[PDB]
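S.K.: For reference, the structure I am asking about is given below.
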Amino acid sequence: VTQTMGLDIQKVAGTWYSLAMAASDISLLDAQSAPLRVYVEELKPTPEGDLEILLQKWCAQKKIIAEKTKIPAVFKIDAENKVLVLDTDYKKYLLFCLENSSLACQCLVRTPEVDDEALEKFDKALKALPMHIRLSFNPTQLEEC
Amino acid sequence: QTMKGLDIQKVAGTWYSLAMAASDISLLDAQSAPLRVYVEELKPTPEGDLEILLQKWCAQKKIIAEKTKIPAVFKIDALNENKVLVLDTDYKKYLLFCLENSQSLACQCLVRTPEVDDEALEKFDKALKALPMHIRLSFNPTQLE
């Protein structure tokens, strides 16, 4: 994972939609109930510079605390143990991966609009990475787990 | 976008499902999903019809397909899944086909032997560009066997 994001975590605050996901292992995403089949709902940065992720899993709310590390784009999550922010323009899309020590990556959009720019940057970032499954969602699914 | 000049006799024997993709996530995503089917054998008849032997979550399944006016297109003897389309084969290593209804679309990359092959995946990924896919899986040699 060579492309990490001068991230300013405060400017990623608000609602996001999981437009696409990918994973190194089919078992991570393939089932509705698969461990990393998680739909982001909101990023809530804390004043301390930590990141709360709100997300939905098959249809339960979960609240993940991602702790700041000495690296701006890299967060420790208390269960997977790293969030990496690969890229964001803040206003439209954010690309992140989850890894252990297991690689799963998501393309997030601010609005439930189909966004080919977001998917184009996601598909570029995945070339270097050993993905064996890739899902993309429609705007109906964006607004619906 | 079907193969020109297909000779169905030369695709006869054992195959392995290396990769799959589908227009709808729901067609592949579950282990038990409708088109999560692993090809085992192509058995062309001398009449130029096609039996496909498959495994699904592990029960044997049988697709019976009859020849049409187009060599690379077979009419499935079923009610809802309707056509097999052979997009491309070199006969000896890989074969690319789609299953469609009429329209929900599933395409597979097949290999003769249970080894990952970048040519097979490269041609599979090319043929999918033109098609409205929302999910793509690829398998490792362990999973192949």
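All chain B residue numbers match Swiss-Prot; in order, they span 21-77, 82-126, 131-173.
Quick reminder: no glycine exception, Cβ is built from N, Cα and C everywhere.
Sharing the feature lines straight out of Swiss-Prot:
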type	residues	note
VARIANT	B:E61 to Q	In variant D
VARIANT	B:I72 to L	In variant W
VARIANT	B:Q75 to H	In variant C; found only in the Jersey breed
VARIANT	B:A134 to V	In variant A
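For the listed features, I'd like the structural context: burial, neighbours, distances.
M.R.: B:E61 (variant position) falls within a strand segment according to DSSP.
Within 10 Å of the C-beta atom of B:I72 (variant position) sit 21 other C-beta atoms, taking all shown protein chains into account.
Cβ neighbour count for B:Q75 (variant position) (all protein chains, 10 Å cutoff from its Cβ): 14.
In the three-state DSSP scheme, B:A134 (variant position) falls into the strand class.
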S.K.: So, in DSSP terms, is B:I72 (variant position) helix, strand, or coil?
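M.R.: The three-state answer is strand.
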S.K.: Which residues in the same chain, at least 6 apart in sequence, have a Cβ under 8 Å from the Cβ of B:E61 (variant position)?
M.R.: B:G33, B:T34, B:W35, B:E71, B:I72, B:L73
S.K.: Please report the distance from the Cα of B:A134 (variant position) to the Cα of B:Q75 (variant position), rounded to the nearest angstrom.
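M.R.: Cα to Cα, B:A134 (variant position) and B:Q75 (variant position) are separated by 16 Å.
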S.K.: Across all chains shown, how many C-beta atoms besides its own are within 10 angstroms of the C-beta of B:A134 (variant position)?
M.R.: 24
